[PDB]
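Novice: Mind having a look at this structure? Questions to follow.
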Amino acid sequence: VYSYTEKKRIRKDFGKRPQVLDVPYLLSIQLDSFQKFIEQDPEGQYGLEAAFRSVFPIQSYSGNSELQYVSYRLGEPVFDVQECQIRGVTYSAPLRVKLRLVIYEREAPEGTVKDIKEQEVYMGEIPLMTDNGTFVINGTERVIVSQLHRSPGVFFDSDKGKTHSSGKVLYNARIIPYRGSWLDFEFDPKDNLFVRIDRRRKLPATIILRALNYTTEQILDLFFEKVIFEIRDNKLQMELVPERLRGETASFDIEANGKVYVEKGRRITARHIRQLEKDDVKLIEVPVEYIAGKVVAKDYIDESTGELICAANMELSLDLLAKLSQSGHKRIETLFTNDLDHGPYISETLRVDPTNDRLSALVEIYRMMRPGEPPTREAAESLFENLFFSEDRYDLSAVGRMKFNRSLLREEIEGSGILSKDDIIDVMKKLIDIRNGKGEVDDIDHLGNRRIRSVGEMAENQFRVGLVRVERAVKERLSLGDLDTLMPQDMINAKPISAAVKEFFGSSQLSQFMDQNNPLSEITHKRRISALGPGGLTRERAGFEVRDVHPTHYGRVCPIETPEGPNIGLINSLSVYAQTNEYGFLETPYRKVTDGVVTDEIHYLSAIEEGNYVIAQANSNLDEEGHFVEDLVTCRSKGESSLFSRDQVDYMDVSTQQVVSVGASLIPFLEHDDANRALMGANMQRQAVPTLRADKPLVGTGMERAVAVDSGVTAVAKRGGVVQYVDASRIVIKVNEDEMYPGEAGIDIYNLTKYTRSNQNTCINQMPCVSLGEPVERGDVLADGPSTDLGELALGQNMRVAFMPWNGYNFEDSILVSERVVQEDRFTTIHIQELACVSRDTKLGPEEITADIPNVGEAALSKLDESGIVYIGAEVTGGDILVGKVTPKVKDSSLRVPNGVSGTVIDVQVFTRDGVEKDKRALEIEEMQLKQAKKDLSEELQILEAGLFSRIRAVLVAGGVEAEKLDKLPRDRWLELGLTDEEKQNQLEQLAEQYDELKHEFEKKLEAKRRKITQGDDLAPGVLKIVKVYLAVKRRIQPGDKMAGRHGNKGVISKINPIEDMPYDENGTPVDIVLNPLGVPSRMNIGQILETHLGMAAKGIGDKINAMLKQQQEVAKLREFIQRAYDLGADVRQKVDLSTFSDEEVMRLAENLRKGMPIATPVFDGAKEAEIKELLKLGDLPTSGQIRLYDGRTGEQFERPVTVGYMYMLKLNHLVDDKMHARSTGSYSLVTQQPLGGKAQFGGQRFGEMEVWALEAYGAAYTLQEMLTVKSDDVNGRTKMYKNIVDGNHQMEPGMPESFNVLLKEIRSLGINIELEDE
Amino acid sequence: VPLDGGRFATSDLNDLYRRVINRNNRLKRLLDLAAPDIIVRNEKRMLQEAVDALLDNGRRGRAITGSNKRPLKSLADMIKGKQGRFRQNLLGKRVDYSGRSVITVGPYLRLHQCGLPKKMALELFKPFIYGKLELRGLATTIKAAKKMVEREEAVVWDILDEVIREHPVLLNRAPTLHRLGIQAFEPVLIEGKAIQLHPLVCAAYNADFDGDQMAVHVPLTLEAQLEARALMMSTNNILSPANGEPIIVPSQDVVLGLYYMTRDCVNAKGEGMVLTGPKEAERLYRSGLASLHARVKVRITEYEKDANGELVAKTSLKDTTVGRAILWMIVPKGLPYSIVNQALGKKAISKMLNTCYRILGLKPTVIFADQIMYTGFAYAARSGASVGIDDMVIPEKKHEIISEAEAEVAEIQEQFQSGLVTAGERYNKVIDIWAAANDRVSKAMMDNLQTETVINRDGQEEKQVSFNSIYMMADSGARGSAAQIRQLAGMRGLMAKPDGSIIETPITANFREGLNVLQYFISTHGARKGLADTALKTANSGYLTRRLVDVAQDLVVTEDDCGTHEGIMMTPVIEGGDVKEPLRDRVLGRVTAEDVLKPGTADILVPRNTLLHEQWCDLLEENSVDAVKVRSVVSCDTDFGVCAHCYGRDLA
DNA sequence: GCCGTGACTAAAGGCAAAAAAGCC
RNA sequence: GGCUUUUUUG
DNA sequence: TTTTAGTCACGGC
Ligand SMILES: [Mg+2]
Ligand SMILES: [Zn+2]
């Protein structure tokens, strides 16, 4: 099956594995997040509804008044996205909230309602997500990347024996909440349990534990096992079981029933343990010395004296034994306290506890929280209550509670958002168990411990913070109670919420500036997973652990796409099929494998649940029914990789592209490249510049269509139809009969964007790609944007490349480029620069814009009009004047084009403050857009009138009126005709009513547009008017420009060589680019060679088609060849049949293939060498791929054959003309009198301390004296140096640098006296 | 400083000063009114805190912040730190007469020249042009000269050409790790906007032509120009200061050309013919009557300096090839013919240059280096050496070997299940088996790649060293090594986890054939680790350099001979295996603290206070000296410096 | 009570370049 | 025209 | 965050 939009150029698709899951909408990470933020949720779980319900209702301090939340609605945005970009205003919607203030009677019982007031409050302005998942803030277009932090919960960690010199491991537990203070339990080198809150001072654990109203007896019973002693005749015995004797030593001969059971002295034996188990004897005789190491459990006192005999956690001796025996206490309770099994960490902590009253414990907690303050009981109680057990100051949220219950092996995943008694008890018990061998520690890098915080969650958090601030304000206002004097509008101020939301969206570490220099960069930036930002790591504190790649990144996070330099592995990019779980964790598709048969039921598996199952490999051969052809297959179980059986498999990958991201999936032959070179290739492909004319990639991957469509650069038809009118700036689609709604059928109109400045000063331009009267369907591209060819990504060109050394002009990485490339303007790009001149109101008279400029000739003002604003289309150059600005004194302050760049003014946008006289250029511009609006409205009215009159004619003709008479009648008289049919008469009357309402509607719309456009503007205070100028520079390639490939083989053009010097093959066709072969072996990027060999084969097919069309051969011979090429391959997935194509369709397809038949190659399922050889043999090219060239300059054959083929070249955004810089004498700084820095300020190169050391390593002292004194900052020594040079002399004066005197004053500005001395 | 608008740009210091003066005024007014001591003490404490913040903010505790909620800059913080005055405006400062640009490659330049764009040159040398322009009367006032220069007349170009005759410029690349990162050159006026750089210096600069940028400075006074010419110019810097090894070693493109030129073939066009001399060998190769490398007999006149520094002619018939005979036409007089008779890989060619520096001085050495570069580029272009997908020969036994290796682990997995083998020893056995299999595959691949079959003149099959392109780049030393060629044809081998554990299953697929999703995923563990280490090692290393420069910045040679017999005993280092360093290198270029005693009693082999050079070192080797005592800087008794003799010899 | 030990606090952690913002 | 935060090149 | 060193308070026989 094939639709008409792709029948133009079918891409020959290699690849054997059938695809099951189509690539999802690439922006669904963004769109599906913010959608939850501003959608109505009756359950009150997501976004604004839950944010309001989390704070409201409001109760007064006296309890006599309250505020109720009802609902909310979002208004219509004042300006559209295009208007917002033009006018420099935020695209946002107003938030209207319905509040209800009800006051309770003071003398009446609770629940007595006095008054009910319902009103709407303008609570603030919420920025909106554009259709492309991007935000418009201030005329710009920002993207909020998704953070990757640690999920709230409990995490068990170990220090790996690195802190202490003895190498012992120090386990610990952390309790991370979603909001509130932290909590840590940790051990010490002496095996003492400790607790620390908010990383503050270390405290003994039980201090906090006894803060929960615990008695020491209860603590010991809860944290230990009781051992019972009964005082029998002459001895005291215990009941004994084998399980309490494992891994112990017999202090005495363990024997009972008069028979020896265990030996004396040596360690215990398992056989005697089994003998005790089978005998089932409990009570055993006990000596005296065996009790000397035990610790009493509960308090025991005398009932006669009433004094304390033995206390909890106290060592006991024979004296206490006799004291308890004489008191009649037959029952004695001790602790298990076995070194191997039940470590005695609680007992020793109870030993080191300073007190046991819990009041001194609370006082100590209060002291640790904040030092230097009286320990009032009420303050300490309030602090302890509000530190963990207050919902206002502490919250675990749903994900935190889920992780908390899962990590402790509980059963439910729902509970309170705060801690409790049982939570802390379980955490301590689990940490003790971990210290006691049982259990394992967690891994921080695991993707089961880190979740995705999208834009919706961030906005919800910021909105909640603002709402809490407003809550505090309204509470302090309601504290002053009153009798219905206030109206619930002055109590709520939108300023705090608006400021918080605005600052989050505008100035933040994650609301980054979108880089739109091609669709791929936009897609990659939108689908990014940043680990930095608030509540995250930093570029300096991150070590080698988070930066490294984990086995669970398989399918969720791309391994080979991460920026190099200071943050590598922190800004990794999301994978292709990976989506976000319900709680925020990542998850990937997997095809369930049943009874050895692979099905097509996709299950989304998260990180942790990947461990339990056994997952097969993506590229495993199968039959037609899913049976594995091999009884042994490759699988991964727990981050491992080993051979399993065909019955032990449980899941299978959907496709081979599942592991890589988008940018890495656009690279052909990725599996033949080293990982570093693939990384560099993806990063540089993200930097490509849109050329003048886009050209398809001969060797691709098939993701080009997805990347082009998903990014908002191609105009995609909403409904199918036929192109009624096609133009360079608009497309009109008459919707097909099946797709009209019951009312208001109408048509569709798409308005393209022509030569609009991008964020990187590039050019965004859209061109129609459909012909007049051509059918279209939904989802089909109607106008390709920048770097797109017929709805297909195309970032660079394809050049005939040769791998050979050529006289040293391609020495290390340089490239040699023929002049035929420059002549054809293949790599010519367009850049658009914006200049802004702002009229302010300064002192000594305001600044004016006029053509009266002194000390300038007529040439400098010829390009200017009497208005002073340069004409649109003037070929301005460096140094000229765009806007004539002068400041009264009069001094010339006119805006000028910075030197080094040509220009051609294409647009001038003028913003004039309200109530300010408008200049002539402003009047001309305003007449321009009012005429444009008039034309647009007239066209819409004419289209709607045509539709209405078609309906009118259809109704009247069906009513008995002849068609000829109706046509000969005026259109207005059609509604006035009397119809014998009442139903037809009613229809005509309704049509006339619609006629009148329609004309009223267009009149109102025209009046509204007139009022809107002609009205003034809002902008920064202290500005008279704002004028903007756009300049269009047409860059070409020159020696110094940076070019690259898709496989990381960057380079710099070193020479533009004449066409007569390029090597030429037997047919006389010169090559366009000469590359160095020696860059392939060391770099190990063999992908470029295979791409070259495949492109040579692909162009061979295209040339033959170009030969058939030139000879004007019939369709029958042509159709035969195209079918032969498309049928090539071994077990090719794609099946293209030309039988369904008409003759015109075949001719058009062949017309679109004369530049070379495109080739598709999946990432890890690409074409092998045999397919390339077969494709080459189909053409007229050698199978080896190496042809015999000739030297252009000498005409002599090269001694060896060389590799020639077509390779895809990109022009990176590092142009030499934007980097060349020089300076003799410019402007100097203010304090240090040193030359400025940067190209913009005409600054000089910094001569750093390393260069000073380099000059010191020589014998160079006079050069150093120059660089330090007479070139940098010796004010009295550089004015004379300039005079000497012009005088013909070359001599310096040492002087005294002015950057050292300042230092003296600085040190002299303190109490220190530093001074020089005598001569 | 006033900015655009009603707001004014004020520094962090003004706010602190205003705070302090306001607090002082409040205390002055409050104390004179006999206010209670409750408020007086608090006001005085607040004044103390304000002065503390002004003098040094943040030392005590929470630093006072402005509207930005960021700590303000105090006087103490304005000096301390990387942004402070000392490390930003005193040690290193911005300079005039400087430019920055992208560097490309120019192979037509000489060793002492660089390409300078016309626009950059005209902007840099603006003051010099004004002097000449008014000197010749072409412009009376300075304003007329400035107007004439910007209009870009025709005579201005001639004047600029005149003023760049012998005016060196300092080319610089950041970072400048060593003293060769700043070098003087004589600029050449070229078009474009890129700084053309001589290839041979690229080794010194550590620069590659993939977007690198370099900065150019201009000396002004006569002393600076003479210092540049006499100390900095690249013709004077051909030896490293760290060791005697040169920095003008040809690499990459040149090495491949010189290796292809001097490499014989058993059968070629025009073999066995006898030539008059090297000049004829060039007429045959150009005419196409003889291949570039055919074994011939030629007559060569070589000059040896065996006399007392005098050259003597010598004629003989040598059995060599056309390529070596052609190359002999550029070597200088002193060198013998045995130098250019081998294959001349990367390590040989450098030695050749070294030999010249040992015999003929500096000017013949630099001329020979330039001729080497030109000839190598020319005969590398003429070779047409290319890499193709068919040049990576996969050994045929490889898969078979892999199968056998698999069988081995197929045994152990069974034996581990019978209890005869535990977990750890099974891991060790599998690792050893896979390592042995990888080694065998690598050896088989190398044996297959390094030889080829060719029929000789008589018609019998004879083996010769292969002409495979990838092997020519690997063997000559131009690019790559054995590991890369192994990873392109043989199996990639075992890979390690991020922690360090070796994966049990190795990557059995080379880059020539495909790598599946699982192998490519486990191959990124090493790559990301290496990239992270490289990214985080630049910050640590450079810091170390600073701590090494500031400790030893003030040590300058100030004496000729301190006259002390103290020294350190220098012997060759032995770790229990082969000697890591011979005694010759540890004593070369030093002076003996005392006379060296022969093992025979009372014989003085080396006089005291004598510099040991290569000629003496060879005499030391033939005598088989055991240990030589020499002077060292740490034993010097000179005050506030080190004498010339204790340091030894200037390596540069 | 004096030398040994643990806890509390300060400094330091590339070089050059560009491109954006936003504040003051 | 100073500071800060991001992004990128070597 | 990690490393390192300097300094104040505690400890054991
Ligand atoms: Mg580089
Ligand atoms: Zn000395």
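Note that chain A carries Swiss-Prot numbering, so the residues on display, from first to last, are 2-890, 913-1342.
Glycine is treated like the rest: Cβ placed from N, Cα and C.
This is the feature table in Swiss-Prot:
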type	residues	note
MUTAGEN	A:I561 to S	Resistant to antibiotics salinamide A and B
MUTAGEN	A:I569 to S	Resistant to antibiotics salinamide A and B
MUTAGEN	A:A665 to E	Resistant to antibiotics salinamide A and B
MUTAGEN	A:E813 to K	Disrupts the enzyme's active center
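I'd like these features described in context: how deep, what's nearby, how far apart.
Specialist: Of all Cβ atoms in the shown protein chains, 31 besides its own fall within 10 Å of the Cβ of A:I561 (mutagenesis position). Reduced to three states, the DSSP call for A:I561 (mutagenesis position) is coil.
For A:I569 (mutagenesis position), other Cβ atoms within 10 Å of its Cβ number 20.
The Cβ neighbour count for A:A665 (mutagenesis position), using a 10 Å radius over every protein chain in view, is 25.
Taking a C-beta cut-off of under 8 angstroms and a sequence separation of 6 or more, A:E813 (mutagenesis position) has the following same-chain neighbours: A:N1099.
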Novice: Near chain B by Cβ (under 8 Å): which of the mutagenesis positions A:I561, A:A665, A:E813?
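Specialist: Near chain B - Cβ to Cβ under 8 Å - we find A:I561, A:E813.
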Novice: Between A:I569 (mutagenesis position) and A:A665 (mutagenesis position), how far is it from one CA atom to the other, in Å?
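Specialist: The Cα atom of A:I569 (mutagenesis position) is 16 Å away from the Cα atom of A:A665 (mutagenesis position).
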Novice: Give the three-state DSSP assignment (helix, strand or coil) for A:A665 (mutagenesis position).
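Specialist: The residue in question, A:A665 (mutagenesis position), is helix (DSSP, three-state).
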Novice: Any idea what the Cα distance is from A:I561 (mutagenesis position) over to A:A665 (mutagenesis position), rounded to a whole Å?
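Specialist: The separation of the Cα atoms works out to 7 Å.
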